Every structure is written in C-alpha cells, then in structure tokens.
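Participant: Have a look at the structure that comes next, please.
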Amino acid sequence: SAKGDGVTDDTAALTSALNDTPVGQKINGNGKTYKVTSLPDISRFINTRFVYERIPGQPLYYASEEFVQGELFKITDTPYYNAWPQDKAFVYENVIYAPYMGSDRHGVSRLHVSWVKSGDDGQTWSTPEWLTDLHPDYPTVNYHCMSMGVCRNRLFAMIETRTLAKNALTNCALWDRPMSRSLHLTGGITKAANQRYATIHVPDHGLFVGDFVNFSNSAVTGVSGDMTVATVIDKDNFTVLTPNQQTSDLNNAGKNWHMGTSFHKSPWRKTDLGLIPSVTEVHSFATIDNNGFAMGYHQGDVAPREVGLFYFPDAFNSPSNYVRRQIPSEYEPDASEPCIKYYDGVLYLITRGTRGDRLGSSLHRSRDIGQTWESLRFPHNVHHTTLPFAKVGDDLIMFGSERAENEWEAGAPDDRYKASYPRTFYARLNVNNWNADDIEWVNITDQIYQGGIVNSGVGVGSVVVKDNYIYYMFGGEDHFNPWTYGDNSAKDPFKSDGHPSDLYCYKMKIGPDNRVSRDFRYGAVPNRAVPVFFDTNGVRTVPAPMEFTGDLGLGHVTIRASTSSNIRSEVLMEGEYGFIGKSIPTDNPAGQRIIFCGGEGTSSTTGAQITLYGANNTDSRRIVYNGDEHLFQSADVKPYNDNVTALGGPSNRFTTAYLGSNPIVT
Amino acid sequence: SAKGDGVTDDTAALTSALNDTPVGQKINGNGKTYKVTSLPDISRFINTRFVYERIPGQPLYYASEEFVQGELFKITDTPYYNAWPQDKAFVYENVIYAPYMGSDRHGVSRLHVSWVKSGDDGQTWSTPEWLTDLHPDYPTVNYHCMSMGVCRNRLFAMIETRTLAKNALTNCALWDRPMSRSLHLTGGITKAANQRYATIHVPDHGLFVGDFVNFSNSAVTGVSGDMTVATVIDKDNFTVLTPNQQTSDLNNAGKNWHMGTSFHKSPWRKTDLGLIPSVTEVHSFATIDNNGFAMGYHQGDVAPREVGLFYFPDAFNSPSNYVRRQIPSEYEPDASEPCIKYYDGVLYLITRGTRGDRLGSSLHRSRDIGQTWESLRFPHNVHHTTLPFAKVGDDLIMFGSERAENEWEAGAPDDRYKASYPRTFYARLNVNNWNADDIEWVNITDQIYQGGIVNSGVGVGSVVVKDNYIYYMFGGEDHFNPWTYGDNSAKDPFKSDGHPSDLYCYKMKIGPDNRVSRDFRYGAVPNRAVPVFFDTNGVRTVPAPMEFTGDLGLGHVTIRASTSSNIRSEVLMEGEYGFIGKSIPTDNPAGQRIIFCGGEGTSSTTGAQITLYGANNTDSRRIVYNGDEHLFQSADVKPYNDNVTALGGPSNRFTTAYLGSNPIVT
Amino acid sequence: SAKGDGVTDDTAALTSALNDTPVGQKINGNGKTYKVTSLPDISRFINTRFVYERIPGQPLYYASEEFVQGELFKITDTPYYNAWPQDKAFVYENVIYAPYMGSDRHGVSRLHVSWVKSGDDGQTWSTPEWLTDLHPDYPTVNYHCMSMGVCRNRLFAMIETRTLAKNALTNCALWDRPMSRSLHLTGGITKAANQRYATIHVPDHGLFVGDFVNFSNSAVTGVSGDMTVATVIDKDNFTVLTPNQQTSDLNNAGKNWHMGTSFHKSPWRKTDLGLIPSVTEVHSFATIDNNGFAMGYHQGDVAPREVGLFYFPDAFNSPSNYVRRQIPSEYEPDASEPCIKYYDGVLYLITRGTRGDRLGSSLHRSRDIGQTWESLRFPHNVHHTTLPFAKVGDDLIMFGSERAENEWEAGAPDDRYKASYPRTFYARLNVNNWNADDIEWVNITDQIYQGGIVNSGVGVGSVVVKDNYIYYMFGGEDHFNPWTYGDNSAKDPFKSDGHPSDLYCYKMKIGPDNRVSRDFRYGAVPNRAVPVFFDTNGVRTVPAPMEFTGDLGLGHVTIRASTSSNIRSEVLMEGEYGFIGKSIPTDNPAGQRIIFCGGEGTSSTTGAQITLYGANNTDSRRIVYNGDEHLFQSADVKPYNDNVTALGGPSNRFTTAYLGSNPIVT
C-alpha cells in the first residue's frame, strides 16, 4: 500500500491499486502527495497530488481532480488572436475585468486593447469591448497595453504606440477615465445664493472638469439629470453649473439622492510621456494609495538590461511625474515583464526569466516603493512566463504557464512548431518565510499550443482576488491552425477559424464559502451580442443598433419605415460620394441595367421609372426616363457641351416646342 | 464528533472536522441535519443539511451540494429586464414553457410578454419569443400578463393593459389561442354527397371557427393541406369547407391520417372584460376541468384589500362569464398575488405577504372552488415573494426567493441599494397534516441582487412538474449595473450591459428515474437565433429571414440576385415615401454627390450614369445625366414652372431641335 | 445485501438499500453488475451496472453515472434536419471531424453535406461548414454522402446524386481535395538555372496539378507566397512555376522553411463513376494504405440484395478503378450500410440489420481485402442501427442507437408517432475470442425521438479514436415538433423551431490519461459565428464578411465609406438587372414616391433631387428633376417615340431655346 509521504516511491503500489480497482471508482488520495517515477492515470484519482521528476532533480507537482477547489473556464471565443491579459486584470465594484489584446499576431497589426467582464463571479463573461481604436497613423503604428488598473475610481492605462514593422516602442502615454458608478448618498449638495454652481461632496470622487455626472432626487434646484463637472475644488468636492440661481442658500443635508458617473460618456485624459528613455515595455500595475500607483517596466533591447517600476506619486494633479526604480542589478539579466502589487506598505515584484539556461524569475520586496529591496531567486531558471499573483493572508499565490509542453524546466529546450499540451502551474509562498528553495509548483490545468507558428498565445496572464476566490486569466489555444503557413499568410481573423488563442480563467477557492452554491448550468440562448427575438409574426428580430463593417452580401431587401414619425424609409450614404451600381451579369450581360421606380413593380405601370443601361447591354449606356410627366424644376434643361448635341433626332422628333419667345440661334 | 440530530449544537465538532481534513475531501453528512450557530464552509460538504437561526427564533435550513438531487440552470440571457415568470409556466405535450415579461423596468415600458421553452427536460432553452406586440396606444399604455395556462388544448392568458406613467390597470382581456399539435388518427372524416363540408371527429379539439388545420393522407376528396375550421358542431366535431362536391358519401374509417393545428397561424380570440372592478393584478392559473379554469387576483391599491380568484366555468362557450371568490377576510390584509392550483377536486391557494412586520403568506384549500376554505398561516411573516407550488403525492412543494439578501425573516428590514446574494428556498407541506408550524424552508441556491436601483428582479417565479422533476422558473440578477443612476436614465436595454435581470430554472428530482442519464454538456455553436453556415466560399451565411429594427451602419454592400427565378436583385422601400440621400462628407464636403450607374464602376465607360450633386458640392445642386442615349418616354419634356427656365443656354447650345411642326410661341 | 454477481436477482436487496439511505447519497456498486427484474432509480447509483431483461431472454446492461469514464456532448444546434454522421468521421492533424447531412427531411431536399469540427478533443465544436452546394439541377436532384475519409493527406468522399422525388441514386462521383496543413521543412527546394520552375520535395504530399501551395522563408528566388502546383513529378515531388529565372542553380539544402496547403483554395478533383450498377448507397470508409482505400456499399432495391465494399487500390493515379467485394452470401439478406475499418492487415465489416424479426447485424474480418471472410452473427437480430466501431488493443468497440425507445430487441415492433427516449448502447468484442454469443450491450445514454413524424434522426452515427478517447457522433432529437403535420408541411427550417434533429458526441475514455485535466466550463460569449465587438462608441460591431440570403427587413440604414481608400460608400446590385422600388403605402397611398438626393435631407435645399412618383400618388407617375443645373452629357435629349411628345406645354412654356441653328421641322 502507498505511503503518500511525498518521498517514498509509491509507483508500484499505485499501479497495483489501479489494476485491482474498477475503472469507474474514484480513488481517494486523502489529500496526500505521492511520489512516482511515471505519472499514473491521474483521471482515476480524486483529492490526490503527485510529485514527479520529468527532468531528474526538478520535482513538480500534479493535482488530480478535487485536490484543489478550483475550475477552469473559457472566457473568450473570438476569431482574433486573443492573448496577453498580462498584467491588466482588476476587480471594481463586484465586476471582474479581464483586459487583453485582440490582434492578428504577436505585434500590433489589427490590434484593439479589449476586455471581457464577469458579473457573476466568473461563471459567465461579457461580449468583448474595444477600449482603443486603431491609431490615427495605422498601419504604420498602433496601440499596445500591458499595464492597466484602478486608482481612486479612475481607470489608468499605459497606452503605448508601437510600429507594425518591428513592434518598436515609439511613444508612451498615460490614459485615464472615470469608472462608471451609481452612488446612493445622503446630503452633500450645497448651492450658495446668487450664483449658479452647486458643490457636490463625494469623497475620493476621482472626477475631472468635463466628466459626466447624472443626478436623481437631489432636492437642490438645478441639480438634475445629465450634467458635467464644472470645477474640481479638491479630492472630495466638485461643482456643477446649474441653469439658475436663487436668493437663498440650498443644502440637501439629510436627504437621500443618487449620482452619477460614466466611463463611456467621459473623455480619456491623455498625458503624453514621450519615448521614455530606456524602456521596452510597461507592464503590470500596483495601486499604492489614494493618489497614485506604480507600473512595471523592463528594457531588453540594448545592454544593459533593466527591470523595475515607474512610481507616479500623484497621478491626479501630476500625471506626467513619475520616478524610476530598478531591482538590484544581479537580478536584471535575462529578465523582463515584472508583475507588481502592493499590500500593507510592501511592494512585491516578480520577474519573467527569458531563458531556461540562465537564472530565471526572481521575487523582490520593498518597504520604500522600490528604493531598496530584499530578493530571492526561484530555483531552476523559471522562464518564458510572467508570474502574476495576489497576496491572500501570509501567502503570495502565483500562477504561471509554460508556452508549449515540457518547456518549464531548467535546461528544457523550446519545443515549437508541433501541437502540444502546455502545463499551467500555481504556487504559494509565505512572505514571512522569504525563501523559494522548496517551492512547490502545482500543475492544475493543461492547455493546448497549436504549433502552426512558433509563437504561443498560452499563459502571460493576470491575477485578481474577489471575495474568497482567486482568478488567473490567461491565454490558451486549440488545435485549429491559423493557416499563416497556408492560405491565410495575411492573418485575416475572419477566414476559416481565425486565430486559435483565446482567454481562459482558473477560479480557485481561497477561503471558506458560508453560502449555499451560486453555480448554474448555462442553458440559455446567448442573446447579448446579437439580441434576437421571434416577433409575433414568427420572424427573427434584432432591435439593437448594429454596425457591419465587413463586406456584406444581401438577398431580397425591404427598407421599412423608420424615420420622421415613421413617414419614410431612409438610406443615407456616407463618404465623399456614394455609388450605386450594377455588376456585370453572369448569364445575360446583354441585359445589364438598373431600374429605379416610384412604384412597387418592374412594370412602368406601377410608377415612374428611370432605367440606366449598362455598357454591356444591347442598348449600350441608354437611359430611359418613363413617367406621365417629366418636370424639370429650378434650372434650364441644357446639354453638357456647347453646340455638340441636339434636341430630338430625325427618327425621334418632338411634336413641337412651347416657348415664351422665338429660339435664340447663334 | 457531530451528532447530526438537528438540535444539538454541532458547530465546534464541525469546525474541528474541517480543520483536520484536506480541503478537497468531500465531507459526507450522511443526509443528516446539523444545528450550527454560524454557517461553516458549506462548499466542503456533500449530502449535508444545516439548521441555523440567523435571526434567533427563526430556523432555516441550508443544503450542501448533493443533499437534494437538483441543479440550477440559467435560461435567458437578454439585455431586457427579464423577470416575472409569475405565475405562467406550464408544460404541454412534453415541452416546458417559461413565459415572462421582458421590459426595461418594473413597469410596462418597452414590455413584451415573452416566453422561452425547453424541448429537452430543462437542459437547453429556446430563443425568446414575443407573445404580444407593443399596444396600439403605446407609449400611453402597454400590455402585462401574470396569468396564463392551458385548458383543453388552448392557451388562455389574461392580457392586461396598464399605464406607463403609474402602472395603473386600465383593461383586462382574456386572450386564447389553440396550441400547435400533430395528431395521428384512424378514421373520423365524413363527407356527405352533394355538398362541400367534411365533418372531422377530433375529441376535445379545442378549435374555433377560423382556426388553422392541416390535413395529410385523409383519403377524403377536398380534405387536404392547409385549411381552416368552417364550423364547430360540438367539442369533439368540427367541419372544413372543401372546394368540391361529389355524388357519393365519403367515410375514411379504418384509414390512418394526420392533422394539423397551429398556434401561430390561428388568430387570438379576445374577450374584452373591461376594467374588472376591485382588481390590481390577475395572477396565476389553475385548470379545473375540460371546460374551464380559475385565475388568481388581488386588489391592493386602496383599503380594503381583496384576494381571491375568478372562476371561468365554461371558458370555451362563455369566456366573459366568471365568478369572483375571495379568501377569508382575516387573511386579505397585507396579502397579494395568490398562486392557485387544482388537484383531485381541491383548489389550493397561497398568498404573497407584503410586509415583514405583519402576518404574511397563508395557504388555503377548498373543495368548492373558493366558496368555502380551510386556512393556515405560514409562521414568521413570509413576505415579498410569491410561493408557486405543485402537489406531488401527499405534499405541496413550494418555492420562494427573497428579493435581496437577508430579507426573508420576520422583522428583517428591506436592504436595497447594495449588491447582495438573496437566498432561494423550497419547502414541503403534507396536506393530510395541514399544519405549517414546523415548516422547513430549505435554501437550495443563491442569486444576485445588483443594487443599482431599489427594485429587484429576483424570484417571483412559477412552478411546473414534468415526469419525475419539478421546475422552479424565476428571476435573478448579476453584478452589471443598468446605469439608471448613470448614463442610461432612459433605461435603453441596448446600451452597455442592458438590464441584469434574467431567468433561471431550478430543476429538482421528485421521483425515481428508471432510465440511464440524458444529460449532456453543450459544446455546439448556438445556431438557432442567427443561424450561420460557412458557405463553400468560406463566408458566413445566414439563410433565415431576419428583421433589423435598430439603426444599422453597413460597409460595402452587394445586393445579390434573389427575385423572379433570380433574374433580379431587389430593394423595396416602405412607408409613405423612400429617401436615398448623401451625408455631408467629413473631409471633402466640396465633393458631395451620389453617382447612380447602370454598370459596374464609377467610370461612365461602364454604363449610363446620373450624378446628383449635394448643396455642399463645388457645383452646388448640379445634376449630370450621362448616357449614349437620353430617351424620354410616355410624356412631354417640360419645365416645372411657366416662362421661368429655358432649353439650352448661350454657352450650352443645342445644335438644333428636330420637330414635327414649328414652335408654338406665345 | 445485494450479491452483484450478474445472475442472482438483487431487485429486493436494492429496493431495501434505496429505502434505507438518504436520497442524496451516491450508492457505490463497486463496478459490479446487478441483476434486476425492474430497473431501480439509476440516478442514485455510481459505479454500478445493471442487467435487466425488458424482453424475457434478451438481457441488456445499463450504466449508472461513473461506471464508464464517459460524457455526452451536444455538438450541433441548427434549425436544419441534422443527421447521418454515418459513416464519415475522421481525425486529421489533431482535429476531430464530424461530417453529416443538414437537410429538411429523410431525403435530399435542402441538403448540404456539412461538418463541424473540434479543436479541443471534443469539448467545443465549430460553426457548421457546407462542403457541397445545392446541385446545379436542383430541385430535381441533389447531393448525398455517407462515405468520406482521408488517404495520403487528401479528403476523399463518394458524392452521390439522388432525386428529390424518391431519393433514387442517379450518379456516383469520387470527389477529393488536399487537406490543409502547415509543414516545417529543411531543404528540398531546387531551381535549375535558366528556367522558371522550382521542384519541391515533400514526401507523400498528396497534391495534384493546380492545388494551392504557400511558401515562407524558402531562400529560393521566386518561391514565395501563394502559388499552385505546376506538375507532379511523383508522390514525393512537384514543381511550381515562379515569376523569374536565374543564371545559376539554387538549392536550399540545410535551410528551414515552411509550406503551405489549402483545402479551400484547391479545386475538388471530381471523378465521374456514373451510375454504379447494383448500388443503393455507398457508406463508410477505410484507409488501406498510402495508395488507396475501401468504401462500403449495399444494394437493397432489387434481388439479389448485396452488401460489401469497393476497393480503390490506387486512388491517386487511378480514381476510376475499383473492385467490388461482397460479404458471404448468407449474411447479405436483411443487411445494409456496412461499417468498415482496416487494422494491422485485417479488414473488419459490420452490417446494419433491416428488421427485428430476421437475423440482423453481423461482423466479418478479411485478410485479403474482402475476397474471403470469417464471420459471426450478433445475437437477437440487431437492427435499424449502423454499428460504427474502432479497434483498441484486442477489442472492437462498437456503438449503436435504437431509433425510438424499445425497438432494440429482437421481435420489438417499431414504435413511432409518439415521443420517447431511445437507448444508446456500446459493446466490446474481443477479436481473438471471435464469439459474440455473450456480447454485452451497455446502455450509456438516452436520447429523444420527437414523434412528430415517423422518421427518426437518432443514431446512425460514426466513430473515431483520438489519443486515449473514443468518440461516437450520432443524431438525437428534442421535443420540439417540426410541424410537418401542422403549419410547416413545406419543412422550411427557418420557421418556428425548425427540425429537432441535431448531433451529439459520446466521448469515452479508452486508455490512461497521464496529464492533469484539460476540462473547462464554457463561460464565453460564442463569438465565431457572428463576431460582435462593442466599439469605442458603445455599438455592437461585426467586422466579418457575411451573406444574408433570407429576406431581410431593415430599419434606418447608413452606408458608410468603405471603398477606394474609403473615399466612397458603395452598393453593387447583381443579377441580370437591379430594381429599387417603392411599396404601396399603407396609410397614405396618395403620397407613394421615392426621393433620390445628392444631399443629406428631404429638402431640395440640401442637394439635387429626382423624385419618382408612384402610380398611386395624386400625381400619378410624375417625375420631378430638381437641380440648379440640368446637364445632359454624351447624347441628344430625345423623345422615346417619334412625333408623339412635346417640349413644354401651354401652361409650362420654356422661356426660349438656345440653338446653333434653326429647328429642323419635318
């Protein structure tokens, strides 16, 4: 019988067990770790962990089902190359946000900084939203973002501009925007006599002049409906301009009312930081306090390599003011893309190792926002993955994913250009024990690396905690080839299956749940993205406004009454000019024409018609105007050129001309 | 160790057990009930029930996973405010129907009475269907329905009209329609010689004159394909009028044939009941027998309240005849929205309580459809929820949901304007014992209350049994704010995440299942709402007819051959008139124009053209007609005005005019 | 206490255990088989198999949850009649393919040979793709396919033509196409001096002249991007024509490069086999080697009935050459639709039985590709189902489904025209023991047969193995009636719920899994079929090209700038001719008209206008041309007819005519 002491070789006992028990039996490992020289049939175990050295000298751990209370979700399913949640996820007012970049490749081609969100603790995710448009100077350059977070109720992001040609960083800008909120407040609105502004007391409001604010039930004259911030007095007070004034003071003290805000109706504040010296990528975000935050960076283009952070001490009054802080020099080589977070006055930083044959990921902590550090190296050259994390109690809980299977270990060569099943791991480190020598990396889920191109969208994720759950949002692929080597060298997402990378989220229980389950099986028709309802006439009806930007082929089209109290049907053409034309017919090009009709049918009987004949028509470029009156209003009827064309012909005579005077002939 | 006797405090023993076992171990409670003074980590238990008095004196019960054989499903996912299954669910011919109202608020604004259906015992649900259109007098009033069901193969619904301004009842009408069914019958069609009617014998057909009937394999001349009911003879016999008559008697006895009904192709029968006096809402539906049914109602706008039912003894012959029967007067205060059902000669009624600090929900039974009652009060002022129920064996099985967390108990204050996790409960009551003093409310699932507005869509559901499962259909929210206080005070569903309320269904095992599992994981692309197929050219193709009623922006548009053996492409414009126009260009307004062309390109080389120049064009309001022939058919070429415009001009002379006689000058 | 020995009646012991245990307890049967005289509550058991004789003398076996490691998936959800995976499934480069036919009935009306695919080992499935268009001579005939598979990197399929009227076979053609793949190669491209072709060494490329090939990093001038096969030298070598020639030899020996194939960009090779004599259906596909394959067939229309295979020894050089092989004459009566697979030099064939009262399905093996056979009959007349299978170690693993509930057994009458729950079975047969007398059919899942028509889409599936899992893909219905007998006798898929048949997949573990779980819960918005993204302005945006072929009703339409560096918006009309017309107004027919405008509004102030009046207008068939200039270019302004219409009129006089010469009056 197996020892389950993490040290005794339990392989033979486990094998005998499996051989002697029915395949449907769930073998309970009783929470113990079993050392093995080959992984057994993990699927037949519950509540079991294995230790196994795939590479000798490098134990890793492997969780059976139910060993951790956790579950994997797929959270996007879009034809874009959807990857790089690194390192942008946050939770705000009970909503989990998973920002990422949707592109067509490792680079900024077709790229939109995007997010999906969950409003039910990760069970279900929203339709992707684009946070950036294509850059004005596309396709020379386009946007990129690996650092985003919330500070005092505003979203802040480091929006980079990079070249499509080489992914070269070209500009850094801090973009920020107020988060949408509803506030249910008591008192705090005053309006002084004989002037028109009302001051609103909303602690840490985070709003700027011009930001959207909506008022309900204010009980203060003129403070009502959709308004904007007029001035900001200080961090806890702003004003709005009302339409009117009164001869006495107003104060809604004791009255309950509602505010307020909108990310979508407020402009971005964009602060141009230029091409910050010695920076390759800005990555990760750590709210420090009420006034500011840090963002991670590295420089890995020229020697010497740098890794550190930029601290923005007062991002509200002074968004252009940052200070560079670097980790100790011995930890900078072969390092990039640090993840940073801040808890109880301690800034934590974990690097990505860039190669399996040199010292890799290292962990650092600072009590002075990066001026000085205490450092440790993870054993065995952890590389190719970022290590996003959160702190739960004493423990840093960190997640990482190999990019392709069997790359995780020190000395393991890259193994690309073939389909494989990369491992995703997590580990816990107690900050009061500050040593990683005996760190246990636990493989909790396996992803797919498609193999059709060298690049991998797997991993490079982001971590958040909400209530008693920790969430790791990260990329994963599937076996559908993007056909880069194939018929889609242009990487068009909308051909065949597009790009296999999509986002996943591992949700792991981190503390007790003192409620009955909120879990459901999703059995609805997903009806948010293209909301469809069968109308009372049995026809699929979409009431949402929509934009189709791709080429559209339509069959029979009816344009319904829609406009000016539904008196008219309307089509509006944009651009410099509109073109309505006629293709060359496949079968009978000799019939090429368009009929325009004021009535319901092709017969001239139903209404006046103008028929424009094609150049391929038997009657090449003929126009026939067919009506019971032809009335030319507002201008003379003239030939385009002078003395070149006629009225009538010998075989097409007008009966006469009704004139107010004799012809003027010259 | 823990006693699991439901009385002994098992808190400490349960904690010791949890501290001493691995988190992944499923602690089996052996179906026992354990009294606790605080709820433990419920997620680590299976087959365990806890009794806990959150409010002392008020024990409630909390089920771990697997204690009940049950599962929660999400069944709608639409941007409308989808709530109020109350109390309309029914099953008909193996299909489960979950009707509800999809609006934008607690009111009739933007409201359609809707349903979703399941054809696989609750695993998957259909695309929402709208049962009502917006009222003709929208937006002054609109429809509303909380009472719907089936009697003798017809759907009956009380369709109310209510004001948008105050949700005030304006009109009640009974609307009914035949349900669609296929019947496989032998014999029963006869056709007398020398006349055109055929009599069809279909037991309890439930059809009226004008209702749709389809015939197959009848073996009776003229009885074939899509037909309508010409006359109804009695409840078991009707006629159709055929095209022809014959000199011999037809009788299809012994022959197998098929019919033939349609909900969609049959008109509603609408019986205007006016503003039924002393009614606030009609709610719930109890089929009594082959002739009629009852509907619940209450009046709660003014004192004194009424709560009771309307019995329609013969809804087929006499839909406008009903009798009102009130519950006993002591049970009417603070009561509303009765759920009613009829089983084996007994009418059961359960009220909603309106106040946590006043006597609440009560249960009533009657053996003469509400003339006499036996009554019972639920302990502890059950309130804010309806209690839809079914009877299974000797038990009433009833379900209820608090609307926001911690509101269930007697004396518990409403707690709105903050996100929470409301509890959903069920209870059994033995009808022979007829005593609710020791009722056991079992919390089986928790929902979300969003908190952005005071109203909640959670709960207020409906219950049905199918085979050995009971189904509770009800509302639940998520954490996505509707931004009512924010940028969407207008409550437009199609902005942002729309409204968080959608429908769920709790599916509970109620009897033995003597079959292997039917369950599946859904892994398909949902392809019913907008059916897409990648065509042989690799382009997404939708073959279903579709209506887009929201504003549409399109890119490049090709209208394909579709009409009259696909000889033509066709666009029809509706309304009083059509308008095809040109926006003011952003960059080059001086270029504003539309080119209409009978050929494929902007060059006049490809076909005849007419170009209409915009007012912003350099050549303001110019028209150029460009063809190799300009032929004016059916009418004189005339100026709009008299002696106002000329033919040609001094720099644009016509070479000559070809006339049949000299000009008439005057 | 139950014996669990497969023979002793355990009914009473099992009833006693069930009565004595809480309902939530999972009763562990320890992988034993329990004999019962009635099936108990199977849902309360885990790891339990029952033996039960529903018909005396015909024991079948019934699996509780967890007895087999397996899961049912739903893999299509489309309004088409989706059925008949038989017998076409295959795996290729890690992608599981599930081809089927999507039609409107048992027959070829509306039919497209289709597939869905899985890129994650069956968890999630692709948007349906159509492999065939409607036949050129539709609706007289249409395509059909029940035999498809892969041989040397090419998809081969027997594409049949059948009448709509009777489903009578009209023609057989072998269609083949290269499969899409990306190849990562070293060396193998040479280009001799002074000529334009490069020869490409790709072992077993399976390409033909004109097939698509894409090249990356070749290091050989002109071998770049999208190309086509110019000549095939032999099975391992082909040439491509480049744009240019060099004066020295090029050879990329030692260099790493990539190719480059495409199913979609390569034409089918279609080999007309005519009307193959004595064939009802070609069904199933077995790859034999590098050169060819076999396809099953039967003939069941006239005597003698046949069952066998057609072996294509060299389908690459000689696709029109095949040899007919029949199974032994005693097994041919009452048999059809053979499933065939080839393993380690042995060809296996399993028939479908046509009736339950005659000897049914039989199994055959051949070591000479069907010339001689060893055979065995399955006990109890297995009928109505095909028995697709795979070989895993020493076992054939086969799957089958009764078409409606209780049809499986010998002597069981067809039970149609009522809803039921048909059982799906699998069984193992050890090929060494080669004896089926005690074969164990194990019921592992139940489907739905809708009952609205006599036909069933349930079952008739297909089987593949990928890694350590076997996959059975097959049909199932739901309770939603197609209303064939009802308002949809035309069987239009896009009315109501369309057709209830859709595809499912039972994924069963067949070997050890030495990886941690890949399983995820799908929580994403499905965003492949109609990819929607919320744009930065908050509006749903679909960037994919799309075709809408069903009738479309649109509301307000804007055609945005799309064409020629977005200078213009563009509408192209196809067909012989285009028609833009105006329906008769509902409320004001007297206003019927269309306004065409070069500017943004109805006011002629915004732009030049032409208004075509409807015949129903007060100004019937009037045309008003309203511009500040009317210029007729390229042609005379003429009347259509000679000497019939005038210029001007007595109340509409032109002021004068400006001419270069006097009118020519004649």
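Here, residue 1 is simply the first one shown, and the rest follow in order.
Including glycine, each Cβ sits where the backbone N, Cα and C put it.
Found this in Swiss-Prot, in case it helps:
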{"type": "ACT_SITE", "residues": "C:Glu337", "note": "active site"}
{"type": "ACT_SITE", "residues": "C:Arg352", "note": "active site"}
{"type": "ACT_SITE", "residues": "C:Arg403", "note": "active site"}
{"type": "MUTAGEN", "residues": "C:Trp84 to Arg (Swiss-Prot position 328)", "note": "Almost complete loss of enzymatic activity"}
{"type": "MUTAGEN", "residues": "C:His106 to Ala, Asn or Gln (Swiss-Prot position 350)", "note": "Almost complete loss of enzymatic activity"}
{"type": "MUTAGEN", "residues": "C:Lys166 to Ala (Swiss-Prot position 410)", "note": "80% loss of enzymatic activity"}
{"type": "MUTAGEN", "residues": "C:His298 to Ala (Swiss-Prot position 542)", "note": "60% loss of enzymatic activity"}
{"type": "MUTAGEN", "residues": "C:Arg305 to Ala (Swiss-Prot position 549)", "note": "Almost complete loss of enzymatic activity"}
Participant: Which one is it: of the recorded positions C:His106, C:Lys166, C:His298, C:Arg305, C:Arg352, which Cβ has the fewest other Cβ atoms within 10 Å in this structure?
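Facilitator: Per-residue Cβ counts within 10 Å for the recorded positions C:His106, C:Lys166, C:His298, C:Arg305, C:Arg352 bottom out at C:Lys166.
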Participant: Would you mind checking how many other C-beta atoms are within 10 angstroms of the C-beta on C:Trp84 (mutagenesis position)?
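Facilitator: 29, counting other Cβ atoms within 10 Å of C:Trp84 (mutagenesis position).
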Participant: In Å, rounded, how far does the Cα of C:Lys166 (mutagenesis position) sit from the Cα of C:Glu337 (active site)?
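Facilitator: Here the two Cα atoms lie 19 Å apart.
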Participant: Are there residues of the same chain, six or more positions away from C:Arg403 (active site), whose CB falls under 8 angstroms from its CB, and which are they?
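Facilitator: Non-local contacts for C:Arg403 (active site): C:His384, C:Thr385, C:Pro422, C:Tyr449, C:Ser456, C:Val458, C:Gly459.
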Participant: Please work out the number of neighbouring Cβ atoms within 10 Å of the Cβ of C:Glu337 (active site), leaving out its own Cβ.
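Facilitator: Result for C:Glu337 (active site): 27 neighbouring Cβ atoms inside 10 Å.
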Participant: What recorded positions among C:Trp84, C:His106, C:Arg305, C:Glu337 are found with a C-alpha within 10 angstroms of that of C:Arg352 (active site)?
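Facilitator: Neighbours among recorded positions, in sequence order: C:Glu337.
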Participant: Hey, of C:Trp84, C:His106, C:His298, C:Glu337, which of those recorded positions are within 10 Å of C:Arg305 (mutagenesis position), Cα to Cα?
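Facilitator: Within 10 Å of C:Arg305 (mutagenesis position): C:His298.
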Participant: For C:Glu337 (active site), identify the closest of the mutagenesis positions C:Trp84, C:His106, C:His298, judging by Cα separation.
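Facilitator: In terms of Cα distance, C:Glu337 (active site) lies closest to C:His298.
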Participant: According to DSSP, collapsed to three classes, what secondary structure does C:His298 (mutagenesis position) have?
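Facilitator: DSSP assigns C:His298 (mutagenesis position) to strand.
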Participant: Rounded to an integer, what is the Cα-Cα distance in Å between C:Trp84 (mutagenesis position) and C:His106 (mutagenesis position)?
Facilitator: 10
Participant: For C:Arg352 (active site), which of the three DSSP-derived states applies: helix, strand, or coil?
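Facilitator: SS state of C:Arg352 (active site) = strand.
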Participant: Whole-number Å only: compute the distance from the Cα of C:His298 (mutagenesis position) to the Cα of C:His106 (mutagenesis position).
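Facilitator: Cα-Cα distance, C:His298 (mutagenesis position) to C:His106 (mutagenesis position): 18 Å.
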